[PDB]
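Have a look at the structure below, then the notes.
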Amino acid sequence: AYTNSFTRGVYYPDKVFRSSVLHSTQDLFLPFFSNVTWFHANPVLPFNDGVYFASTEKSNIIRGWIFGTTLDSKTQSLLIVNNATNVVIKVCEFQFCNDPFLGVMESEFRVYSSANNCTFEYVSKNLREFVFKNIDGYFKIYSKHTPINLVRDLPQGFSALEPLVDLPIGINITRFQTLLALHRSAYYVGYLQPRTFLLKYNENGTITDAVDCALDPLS
Amino acid sequence: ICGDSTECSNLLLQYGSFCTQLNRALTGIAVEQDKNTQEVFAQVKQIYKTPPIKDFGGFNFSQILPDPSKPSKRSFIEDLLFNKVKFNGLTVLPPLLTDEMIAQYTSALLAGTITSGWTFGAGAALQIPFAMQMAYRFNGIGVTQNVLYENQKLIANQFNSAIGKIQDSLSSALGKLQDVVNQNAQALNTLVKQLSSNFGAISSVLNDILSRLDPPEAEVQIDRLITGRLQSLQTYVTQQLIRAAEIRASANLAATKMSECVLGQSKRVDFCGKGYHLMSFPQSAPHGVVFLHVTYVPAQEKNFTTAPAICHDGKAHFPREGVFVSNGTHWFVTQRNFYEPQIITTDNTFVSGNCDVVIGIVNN
Amino acid sequence: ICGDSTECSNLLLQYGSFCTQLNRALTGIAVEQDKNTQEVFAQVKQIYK
Amino acid sequence: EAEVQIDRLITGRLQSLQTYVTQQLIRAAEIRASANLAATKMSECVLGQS
Amino acid sequence: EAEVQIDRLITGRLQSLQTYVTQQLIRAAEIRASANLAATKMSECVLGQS
Amino acid sequence: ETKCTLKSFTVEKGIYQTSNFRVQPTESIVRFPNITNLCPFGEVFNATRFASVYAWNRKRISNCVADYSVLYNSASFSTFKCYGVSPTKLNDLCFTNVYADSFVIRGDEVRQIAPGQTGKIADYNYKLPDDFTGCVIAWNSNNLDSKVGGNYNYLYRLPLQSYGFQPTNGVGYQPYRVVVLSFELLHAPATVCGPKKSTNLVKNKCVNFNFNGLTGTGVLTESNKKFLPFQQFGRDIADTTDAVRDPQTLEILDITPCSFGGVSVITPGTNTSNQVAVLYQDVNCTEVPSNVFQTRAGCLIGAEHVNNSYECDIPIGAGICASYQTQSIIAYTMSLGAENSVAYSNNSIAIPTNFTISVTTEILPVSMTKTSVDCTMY
Ligand SMILES: *[C@@H]1O[C@H](CO)[C@@H](O[C@@H]2O[C@H](CO)[C@@H](O)[C@H](O)[C@H]2NC(C)=O)[C@H](O)[C@H]1NC(C)=O
Ligand SMILES: *[C@@H]1O[C@H](CO)[C@@H](O[C@@H]2O[C@H](CO)[C@@H](O)[C@H](O)[C@H]2NC(C)=O)[C@H](O)[C@H]1NC(C)=O
Ligand SMILES: *[C@@H]1O[C@H](CO)[C@@H](O[C@@H]2O[C@H](CO)[C@@H](O)[C@H](O)[C@H]2NC(C)=O)[C@H](O)[C@H]1NC(C)=O
Ligand SMILES: *[C@@H]1O[C@H](CO)[C@@H](O[C@@H]2O[C@H](CO)[C@@H](O)[C@H](O)[C@H]2NC(C)=O)[C@H](O)[C@H]1NC(C)=O
Ligand SMILES: *[C@@H]1O[C@H](CO)[C@@H](O[C@@H]2O[C@H](CO)[C@@H](O)[C@H](O)[C@H]2NC(C)=O)[C@H](O)[C@H]1NC(C)=O
Ligand SMILES: *[C@@H]1O[C@H](CO)[C@@H](O[C@@H]2O[C@H](CO)[C@@H](O)[C@H](O)[C@H]2NC(C)=O)[C@H](O)[C@H]1NC(C)=O
Ligand SMILES: *[C@@H]1O[C@H](CO)[C@@H](O)[C@H](O)[C@H]1NC(C)=O
Ligand SMILES: *[C@@H]1O[C@H](CO)[C@@H](O)[C@H](O)[C@H]1NC(C)=O
Ligand SMILES: *[C@@H]1O[C@H](CO)[C@@H](O)[C@H](O)[C@H]1NC(C)=O
Ligand SMILES: *[C@@H]1O[C@H](CO)[C@@H](O)[C@H](O)[C@H]1NC(C)=O
Ligand SMILES: *[C@@H]1O[C@H](CO)[C@@H](O)[C@H](O)[C@H]1NC(C)=O
Ligand SMILES: *[C@@H]1O[C@H](CO)[C@@H](O)[C@H](O)[C@H]1NC(C)=O
Ligand SMILES: *[C@@H]1O[C@H](CO)[C@@H](O)[C@H](O)[C@H]1NC(C)=O
Ligand SMILES: *[C@@H]1O[C@H](CO)[C@@H](O)[C@H](O)[C@H]1NC(C)=O
Ligand SMILES: *[C@@H]1O[C@H](CO)[C@@H](O)[C@H](O)[C@H]1NC(C)=O
């Protein structure tokens, strides 16, 4: 299936406070009214320039992503996981199952079978959006958690995404996947292009509205 | 250009006297803005006041006369007009005349004209009753005085009802005043938004070329900024000269209209309204002036048949100040702008010649 | 200025709003030329014959 | 090496365009004062007797 | 190396001259309005009664 | 100062813009993150085995206390060039991330490690961008890397050739070790930087401040902005820094612009008197450094305020004028004219019984001086 975003995937281009100021930016955005894939419950996707990624549930079936160029050994990759404990970022050379996942006893993690040469570690319904990008050896992640009053369909509205993480890795990326918690006892993928937007800033400094300046003559 | 930094300020000395010229230009255009207002509004010697008991023959000037319970003692219509329309090295100087002073000037002009006609613009003000002044103005457009005195209440009702519509149409149009405000703000913003361009340098901040850069090389990156900022300031100063030369001509026209439509009755066509000029009233606005033009417009025409002259006793008669007309069977004289027929006599005609050289003579 | 080339456009982008001002200046002139003609000639309500 | 020369070309070509636009602004204000005189003549010499 | 120093003098003096000429053009247009007004006063105040 | 501005010894009555008042800033605080770990360069500048030239290394120095002085003055370096920033000001700046690249080349190939060069090294082994920011350091290492019989373990891409280094090689063929420091500034909140000393913090005084890199001047004041965990400071339209966040306590502070305006001198003319009054334009009259008088146009010093009203003489502004009358100087709200009620009634008329003949003058410029300039001879 395919679906239509309406006004989705707007993130704060950077720090620096700001108030009521229709500020104009050039960056990598998800164009308004786009053609976003639909997935149910998954396969190896491309990256090619950033990614929008939403998801909907009350349980937690979406348990992180895996990135990289080959998703195996012989080249390095990232791995972002969340068991019922908390997030586990990790950067080694792995050996990934071609269909990697984790179970739910509640024993799991048939994800990889190798953790060699680790160069970075870290340990510690609902709509959960994420924007992933990778520039100059930094892997930036923006995110937002809005509550839907549906269960698993893409809604309409405006909600800007706030920066979360910054990782000075150096890693090359060309592909990525997803991770799901099986049954033993809905998600979308947009892509980002270089656009020019007009963001409206509130008096507290939040982005409340935007204009995509390449949609139509009025814009 | 420099923003309080001695490194940039010493390099700037090498450019001579460009920045004394720019200030001279801006001072020369800030003095003429007060000269512009002085010549439109200070067209009186005395400050005239209107009488407490106001009986002007049925005419009602209450929406244009000053109101004490209002802000700055403005008139009711001067309020609708005033309701409709911190940086680096940039300041705004206040005008010499406040808004209170200019509203005082317009109320003195307006009390002079309601009360003395056009006499105060030629000498001492001499009072005259308002309907007799209205009759003089009707004479000035070629209507007789009995036409005013026999239609006084109707003419006064039409005037009151037409002043009542200005108030609606405005309360519910000042684009020429809004545009000069907008242009000046759009230029001042473009001037400040240029303080954040590189013009081909490593940054836009002098504390970033000065911090991360020796004192012998920075001289190449600071000059890049100096040249750009000088260019931008001088462009700002040229476009202000060109915009002030246009505001000056508008104020020169306003000063002529105040003389010729407010302190007089004009005969020039379409200079003080559309119609036949009777009188004009000034009102102050934020950076300008509104004229309310009162004119006479003829209405409800009929056709008759005409002749140039009348033949009688072998002589040709011409009207002294009218036209010969015929209602189908009889011949009268009217005045040319208002139908009021009279019997043709030897008191309203004159004779010259015999009646075989004019073409179109009729017998009567 | 540039004219086709692309090495020129990125360098000229460094000068700010110099080109936006010039286009505004020329557009105002062109809008004034029609008002000149409207003020001289369209001085009549009806088209008389 | 080329950016240095292209900046000189840009500077000259921008100066030429500013000269052009400033003179068009000064020349249009002269045409406006003439059209204003024409409007007054059309009002006062064609629509009336002066 | 004479050339690199001569070019800065050329650049500065050209800009000086251009500023002078633009401000003369703006001032001549103000003198022309005055002379047109004086011509109109000569016709209407000396050769007639206004 | 007025006589100097006009270039004359006699000034006539008027009002003249003479300069630009300006408050001075006291102190010069310096906020900086805590002090811990001065960075152990003695691993990249003190390695036992460097890295090839075709696969250089890449260490990402991070949050630390970097002391580029121990580098700059070590006198053991044969080449220390800094490009984005002269060397002595390194221990006074802060960036987001420093990268250090390491490798080994010949002796006369150190001139291709620079922005905008060509040659077998800069073409395809290691290329430096054209707006480089860091510094390049290089020192001879003949005794460590060159071994009798030829050290064939140091290759380069030309597909790969090997320097055969030998201890009896003329200079310019002996191995040099190179380290390229590249300071980058993404868009984070802060990072490593020279460890000055830092100091306390004041509030409500023109001051000269440095907030981990942000250098400025002004009055600092407690804020009430609703900054975000990612929003440290908030600039202002037209792009000027207006707010900061204090690194140590993490509170938002506004940055106002020290009181500054213009200064005008009011004189009756040197042919009348040498007294003078002074207008500080739109400055509150309590922060200027007798007669101090507050106007809608600024603070006036040296004129007394009277209650009379005269015709305007020297225009101050907002309805206020000055004159040399009341012997001294004074201010007042100019008068528009004498008042006059007209004896209006509905059957009264005034008719003149005499006349005067008046003659008045009117002066008009017709022409100006015709001048030409030869553009070439000028
Ligand atoms: C002149 O016209 C005004 C109307 O603008 C008259 O004043 C108002 O008249 C209405 C009707 O009686 C009252 O409700 C208002 O209170 C009046 N005052 C206002 C609106 O300020 C005024 O009476 C007229 N003058 C004469 C002499 O009739
Ligand atoms: C003056 O008389 C003329 C002559 O009839 C009137 O003009 C004609 O009016 C009729 C009806 O409106 C039209 O159909 C004709 O085309 C008009 N023109 C002619 C006949 O040439 C006119 O209405 C009269 N004017 C007044 C004020 O009564
Ligand atoms: C033209 O006007 C005259 C008015 O003088 C009309 O003639 C008079 O009309 C009244 C009323 O009809 C009569 O009492 C008079 O006897 C008439 N004659 C005179 C000498 O007054 C005449 O009817 C009008 N003609 C038209 C076509 O309207
Ligand atoms: C106007 O009146 C004169 C004099 O009453 C008329 O002149 C006469 O016209 C008739 C007919 O053409 C002649 O027979 C007479 O000899 C004329 N007498 C004189 C003294 O000229 C004249 O015709 C009248 N005009 C009209 C149009 O009827
Ligand atoms: C840097 O040092 C300062 C003190 O010099 C530390 O400030 C302390 O912060 C704790 C909060 O956990 C307070 O309970 C202490 O009272 C503070 N001390 C003083 C003297 O104010 C600061 O925490 C240090 N930096 C870091 C990152 O820990
Ligand atoms: C690498 O380590 C050596 C040894 O610790 C440092 O060499 C010292 O340099 C200083 C200043 O030149 C001398 O006073 C010492 O005598 C040297 N050490 C010894 C053991 O003699 C060297 O400075 C380090 N390199 C860097 C870049 O820090
Ligand atoms: C998205 O693209 C596919 C490509 O074939 C197309 O079939 C589909 O209709 C598109 N969806 C929308 C909403 O345009
Ligand atoms: C969650 O997964 C991480 C991945 O290595 C692991 O380190 C951690 O121990 C797991 N949680 C528990 C409770 O074992
Ligand atoms: C990465 O792992 C492989 C196999 O474990 C090993 O041969 C290689 O040396 C490792 N990389 C580094 C830089 O040591
Ligand atoms: C990423 O892959 C490209 C393939 O074209 C390669 O040239 C590049 O060096 C890789 N990135 C890094 C940091 O090596
Ligand atoms: C945030 O914005 C709202 C509306 O714009 C305002 O009422 C509020 O005071 C602001 N600050 C908060 C909620 O802290
Ligand atoms: C007017 O024209 C008519 C034609 O219908 C003619 O008979 C008559 O003589 C003319 N009269 C005048 C005064 O021109
Ligand atoms: C200027 O000085 C001369 C001689 O000292 C004097 O005649 C003249 O009145 C003075 N002017 C004024 C305005 O005081
Ligand atoms: C100057 O500051 C004082 C102290 O706050 C204040 O009372 C006064 O009103 C200020 N000046 C003006 C013109 O408001
Ligand atoms: C001016 O008059 C006011 C009247 O309110 C009075 O309060 C004030 O003291 C007077 N000023 C002087 C200097 O006498």
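Residues 27-67, 81-143, 153-172, 187-247, 264-297, in that order, are what chain A shows, numbered as in Swiss-Prot.
Note that Cβ sites are derived from N, Cα and C of the backbone, with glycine treated the same way.
Taken verbatim from Swiss-Prot:
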MUTAGEN   A:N121 to Q  Partial loss of biliverdin affinity
MUTAGEN   A:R190 to K  Partial loss of biliverdin affinity
VARIANT   A:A67 to V  In strain: Eta/B.1.525, Omicron/BA.1
VARIANT   A:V83 to A  In strain: Omicron/XBB.1.5, Omicron/EG.5.1
VARIANT   A:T95 to I  In strain: Iota/B.1.526, Mu/B.1.621, B.1.1.318, Omicron/BA.1
VARIANT   A:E154 to K  In strain: Kappa/B.1.617.1
VARIANT   A:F157 to L  In strain: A23.1, Omicron/BA.2.75
VARIANT   A:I210 to V  In strain: Omicron/BA.2.75
VARIANT   A:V213 to E  In strain: Omicron/XBB.1.5, Omicron/EG.5.1
VARIANT   A:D215 to G  In strain: Beta/B.1.351
VARIANT   A:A222 to V  In strain: 20A.EU1
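Features as recorded by Swiss-Prot, highlighted on the structure.
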residue : record               : contacts (Cβ under 8 Å, 6+ apart)
A:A67   : variant position     : A:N81, A:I100, A:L242, A:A264, A:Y265
A:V83   : variant position     : A:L110, A:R237, A:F238, A:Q239
A:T95   : variant position     : A:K187, A:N188, A:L189, A:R190, A:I210, A:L212, A:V213, A:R214, A:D215, A:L216, A:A264, A:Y265
A:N121  : mutagenesis position : A:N99, A:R102, A:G103, A:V127
A:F157  : variant position     : A:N122, A:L141, A:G142
A:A222  : variant position     : A:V36, A:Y37, A:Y38, A:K206, A:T284, A:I285
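Counting only same-chain residues six or more apart in sequence, the Cβ atoms lying under 8 angstroms from the Cβ of A:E154 (variant position) belong to A:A123, A:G142, A:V143. Ranking the variant positions A:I210, A:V213 by the number of CB atoms within 10 A of their own CB puts A:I210 at the top. Counting Cβ atoms from all protein chains shown, A:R190 (mutagenesis position) has 18 others lying within 10 Å of its own Cβ.
Reduced to three states, the DSSP call for A:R190 (mutagenesis position) is strand. A simple way to gauge crowding: the CB of A:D215 (variant position) has 11 other CB atoms within 10 angstroms, across all the protein chains here.
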